[PDB]
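K.L.:
Pasting a structure below so you can have a look.
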Amino acid sequence: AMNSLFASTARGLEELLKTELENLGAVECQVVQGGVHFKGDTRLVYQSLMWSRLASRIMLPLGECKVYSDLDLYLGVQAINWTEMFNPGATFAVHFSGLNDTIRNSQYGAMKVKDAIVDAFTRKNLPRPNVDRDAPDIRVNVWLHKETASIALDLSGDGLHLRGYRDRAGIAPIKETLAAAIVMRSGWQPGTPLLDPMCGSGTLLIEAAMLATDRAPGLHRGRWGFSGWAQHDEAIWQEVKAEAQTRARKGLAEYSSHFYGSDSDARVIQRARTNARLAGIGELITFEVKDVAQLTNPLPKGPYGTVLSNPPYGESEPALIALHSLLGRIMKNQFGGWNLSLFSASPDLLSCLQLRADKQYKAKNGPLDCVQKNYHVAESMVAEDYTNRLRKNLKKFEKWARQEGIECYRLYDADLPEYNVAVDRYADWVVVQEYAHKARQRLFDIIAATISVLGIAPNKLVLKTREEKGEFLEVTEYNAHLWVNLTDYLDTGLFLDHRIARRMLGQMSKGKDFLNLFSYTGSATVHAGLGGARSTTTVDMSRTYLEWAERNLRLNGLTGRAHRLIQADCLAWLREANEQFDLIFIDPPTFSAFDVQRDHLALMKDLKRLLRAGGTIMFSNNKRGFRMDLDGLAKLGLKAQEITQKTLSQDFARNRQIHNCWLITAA
Ligand SMILES: Nc1ncnc2c1ncn2[C@@H]1O[C@H](CSCC[C@H](N)C(=O)O)[C@@H](O)[C@H]1O
Ligand SMILES: Nc1ncnc2c1ncn2[C@@H]1O[C@H](CSCC[C@H](N)C(=O)O)[C@@H](O)[C@H]1O
């Protein structure tokens with residue numbers, strides 16, 4: 001006999017499958033979407049079941065028909081000689097994929113086929129065979145495409161990816177058949193060291209070890225689809241089985257190289273170790289619990305080999321960027337001369353390695369697009385532009401900030417126009433704020449470089465992207481304690497560039513009645529309050545920012561009747577108000593119905609009504625090119641002394657946005 005077979009595989013693997021079938025004897029192989037049709041004699045059927053590492057399932061087409069009625073399928077199914085095919089007492093199951101105008105539901109199709117099969121027994125007065133979906137002895141597949149159903153015996157039984165070293169469920173993050181592909185694409189030469197420092201369940205390393213010691217994927221499988229079937233040939237199966245034993249033993253006894261796996265998670269490593277032991281190859285592989293950060297080359301004196309792995313992906317994250325960036329640095333340092341292959345769902349994260357891949361492959365892993373890329377690591381740059389600038393600013397501002405008593409400040413303010421980003425330090429945290437795949441990888445480089453210059457821990461870096469759950473952070477500004485939130489708002493709750501105007505209010509405050517309009521989180525009120533203000537009044541339209549202001553006042557012991565918070569539109573509040581204040585801070589947005597340039601004079605007109613004799617208004621804004629109407633003011637009997645230069649902090653000295661600042665008083 002010449003038999004006709006079909007092997008299914010994952011899309012993308014078909015050509016690799018066909019070569020593997022050919023290498024083991026198969027003839028007339030033709031790739032097709034999701035599989036390979038092939039031929040060989042009966043030893044060849046058994047040899048492909050035992051030996052194929054890429055096949056998901058191997059089956060035997062039994063026939064095919066057109067399906068234009070429940071009847072056609074029924075007739076079509078009964079053409080095949082079931083009663084003679086089943087061993088006595090064999091259980092069965094039917095899996096049916098695909099649909100047409102008559103079989104509009106798959107489970108329906110599986111049902112009609114199952115019924116047609118049972119009816120081959122009824123019509124010959126035989127005991128009806130039972131179904132066992134869990135572990136049938138006979139599995140029948142049918143594939144319906146366009147108008148044709150194709151029926152086939154599944155010879156694999158369980159999927160061929162189960163090699164007998166795991167759990168039949170299971171759910172591996174990478175199927176065994178895909179992991180064997182990855183090893184084949186990796187450039188890894190069997191017989192040279194292989195290492196995976198993020199090894200998970202160890203699957204990559206176990207497939208590799210089995211491939212390299214000629215250990216058949218089938219060697220340890222406990223069950224096959226051919227055992228319930230009458231045409232089965234035990235003596236040929238026995239001969240394939242004994243050929244497998246012989247080759248495994250020699251493969252193992254002769255292998256002289258080694259496999260190294262490591263992973264940070266102690267649970268997976270215990271599973272990796274039991275898996276490998278059950279694969280038969282456990283003596284060839286060493287697993288340890290170890291972070292990529294302490295990765296070392298166990299063979300510093302050679303021979304070179306391959307580092308093969310499947311890193312975590314963004315399931316933008318600073319921790320991932322840092323993990324990829326450090327891996328590249330460790331490759332270069334520890335594994336010069338070696339081959340590197342990586343399977344990832346994030347090409348952008350692979351770019352953080354700072355290596356150029358000389359080969360790549362696309363593969364689906366379930367629903368996810370992944371790539372595998374291979375690289376050569378040279379024997380014995382990185383936005384050095386930004387790096388040097390940032391190391392400079394760091395030396396400069398760290399010292400300046402220590403002298404001034406400042407712990408939140410701007411480390412970098414788009415100083416180089418090709419690295420157009422702000423980096424703000426808040427105590428032990430850092431926020432990088434973007435302004436600007438090409439783009440994304442440049443951003444990643446900036447993040448890697450900034451994590452590396454600062455010596456900061458990745459989880460303490462927050463990325464605010466060009467494109468709200470959690471936590472507030474307590475910070476100081478000279479003597480104020482303030483709450484910030486680095487992630488949930490467009491801003492952090494503290495406008496850092498205005499710290500000096502804030503410190504000044506605090507010096508001008510002793511026994512003063514203070515008013516703060518457009519107060520935001522009330523940081524200026526906290527400075528006034530701690531300067532001995534006799535009462536503070538803090539106003540803003542936002543209930544959230546007023547709650548946050550109150551929490552800031554509370555943080556510095558400023559509670560009770562003397563410290564008020566008022567939710568209002570500040571302009572209508574100004575129209576109607578009567579009380580008087582000695583010190584007034586008003587620092588509005590440029591627009592909100594309100595226009596600072598247009599309306600400032602009319603604010604000063606109302607503010608005048610509220611300013612107690614001898615009092616001062618500190619007015620500020622950040623409208624670009626703002627013009628103070630000095631004539632309007634003098635007409636109101638007010639004068640204005642610009643203090644903009646005196647209130648400029650060093651960390652913001654080169655910034656475009658100018659925060660203009662004025663002391664207004666009685667003429
Ligand atoms: N910093 C670090 N050092 C070492 N291992 C890490 C790490 N960060 C994450 N990991 C590990 O990286 C792994 C990525 S998932 C690996 C899946 C694996 N190839 C398989 O076939 O089963 C996880 O096991 C996680 O524990
Ligand atoms: N018409 C209006 N009346 C009252 N508050 C307003 C407003 N329009 C905007 N605001 C508030 O103005 C603030 C702008 S942020 C101003 C910065 C703030 N003065 C500080 O010292 O930190 C926000 O808190 C916003 O809610």
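One-based numbering along the chain as shown.
Looking at the header, which is where the method is noted, we find X-ray crystallography, 2.2 Å.
Every residue gets a Cβ built from N, Cα and C, even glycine.
This is the feature table in Swiss-Prot:
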DOMAIN    44-155  domain 'THUMP'
MUTAGEN   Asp196 to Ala (Swiss-Prot position 195)  Does not affect methyltransferase activity
MUTAGEN   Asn310 to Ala (Swiss-Prot position 309)  Impairs m2G2445 formation, but does not affect m7G2069 formation
MUTAGEN   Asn388 to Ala (Swiss-Prot position 397)  Impairs m2G2445 formation, but does not affect m7G2069 formation
MUTAGEN   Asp540 to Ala (Swiss-Prot position 568)  Impairs m7G2069 formation, but does not affect m2G2445 formation
MUTAGEN   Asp569 to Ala (Swiss-Prot position 597)  Does not affect methyltransferase activity
K.L.:
From the Cα of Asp540 (mutagenesis position) across to the Cα of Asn310 (mutagenesis position), what is the distance in angstrom?
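P.N.:
Here the two Cα atoms lie 51 Å apart.
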K.L.:
In terms of Cα spacing, which of the mutagenesis positions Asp196, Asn388, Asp569 are within 10 angstroms of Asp540 (mutagenesis position)?
P.N.:
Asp569
K.L.:
So of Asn310, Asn388, which of the mutagenesis positions has the fewest other Cβ atoms within 10 Å around its own Cβ?
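P.N.:
Among the mutagenesis positions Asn310, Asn388, the sparsest Cβ neighbourhood within 10 Å belongs to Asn388.
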K.L.:
So which one is it: of the mutagenesis positions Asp540, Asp569, which has the fewest other Cβ atoms within 10 Å?
P.N.:
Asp569
K.L.:
Between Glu467 and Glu468 there are 12 residues with no coordinates. Please give the Cα separation in whole Å.
P.N.:
14
K.L.:
For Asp540 (mutagenesis position), which of the three DSSP-derived states applies: helix, strand, or coil?
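P.N.:
For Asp540 (mutagenesis position) - judged by DSSP and reduced to three states - the answer is strand.
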K.L.:
Compute the C-alpha separation of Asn388 (mutagenesis position) from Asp196 (mutagenesis position), stating it in Å without decimals.
P.N.:
34
K.L.:
Could you round the CA separation between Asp569 (mutagenesis position) and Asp196 (mutagenesis position) to a whole angstrom and send it over?
P.N.:
61
K.L.:
Quick one, can you pull the C-alpha distance from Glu315 to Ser316 in angstrom, nearest whole number? The 3 residues in between aren't in the model.
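P.N.:
A straight Cα-Cα distance of 10 Å links the two sides of the gap.
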K.L.:
Would you mind checking how many other C-beta atoms are within 10 angstroms of the C-beta on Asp196 (mutagenesis position)?
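P.N.:
For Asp196 (mutagenesis position), the count of other Cβ atoms within 10 Å is 25.
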K.L.:
Cα-Cα distance in Å from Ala436 to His437, with 7 residues unmodelled between them?
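P.N.:
Spelled out: 7 residues absent, and the flanking Cα atoms 13 Å apart.
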K.L.:
So which of the mutagenesis positions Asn388, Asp540, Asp569 sit close to ligand 2, that is, with a CB under 6 Å from an atom of it?
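P.N.:
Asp540, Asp569, by Cβ distance under 6 Å.
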K.L.:
How do the residues of the domain 'THUMP' (44-155) split into helix, strand and coil according to DSSP?
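P.N.:
The domain 'THUMP' (44-155) comes out at 38 helix, 33 strand, 41 coil.
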K.L.:
According to DSSP, which of helix, strand or coil covers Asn310 (mutagenesis position)?
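P.N.:
Where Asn310 (mutagenesis position) sits, the three-state DSSP reduction gives coil.
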K.L.:
Rounded to a whole angstrom, give the Cα distance between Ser380 and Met381, which sit at either end of 7 unmodelled residues.
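P.N.:
On either side of the break, the Cα atoms lie 15 Å apart.
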K.L.:
How long is the Cα to Cα distance in Å for the two residues, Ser592 and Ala593, that sit at each end of the 7 unmodelled positions?
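P.N.:
Spanning 7 unmodelled residues, the Cα-Cα distance equals 6 Å.
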